[PDB]
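Q: Take a look at this one; I'll ask things after.
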Amino acid sequence: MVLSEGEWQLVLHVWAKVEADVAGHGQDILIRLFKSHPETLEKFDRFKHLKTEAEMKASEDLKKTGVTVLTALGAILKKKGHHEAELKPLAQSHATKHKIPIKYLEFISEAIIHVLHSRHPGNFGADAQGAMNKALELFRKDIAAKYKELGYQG
Ligand code: HEM
């Protein structure tokens, strides 16, 4: 697939607002993912034991992780589709080391779209959400193809 420059603009315009607070958005998104799909918390051996949202809010490990996730995603979106190199190492560790199914990447994409919609309503109207969903679908499709080459397709 291929996004038009206007769609990338909508994606990078709302991403520039997320970057004013990467750690807060990281927390919100991971907590949204774990409350919606609790089985995903099991993949994180570091803080798998957290039982409540309050615990999750108070975990420094969860917040650091959230910042790592968003910083790597932001670096991929800024490429505007030319992300082959950034995707390689990512696809390898999530397919071989962590074992994250494509389904989980769909779940976090939905958590990203839910948080942006709540926090940024004025910059996340319907066209901007369609462009963000396209950009995340592109990311999932290229990662899924890399998973296949690596022998995981999951
Ligand atoms: C937008 C999608 C994602 C991006 C950009 C992303 C990126 C990263 C990055 C950069 C790291 C550190 C380096 C590495 O291990 O590769 C990481 C580690 C990890 N990611 Fe992901 N991730 C994403 C989705 C997920 C999902 C959905 C899960 C789990 C349901 C997951 C589980 C993990 C785990 C278990 C680690 C190790 C955490 C720790 O112990 O350090 N990731 N991820």
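Just so you know, the numbers here start at 1 and follow the chain as drawn.
Each residue, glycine too, has its Cβ placed from N, Cα and C.
Dumping what Swiss-Prot says about this protein:
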| type | residues | note |
| --- | --- | --- |
| BINDING | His94 | heme b binding site |
| VARIANT | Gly122 to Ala | In metmyoglobin |
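Each of these features: where is it, how hidden is it, and who are its neighbours?
A: Sequence-distant neighbours of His94 (heme b binding site) (same chain, 6+ apart, CB under 8 A from its CB) are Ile100, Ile143, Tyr147.
For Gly122 (variant position), the number of other Cβ atoms no farther than 10 Å from its own Cβ, over all displayed protein chains, is 8.
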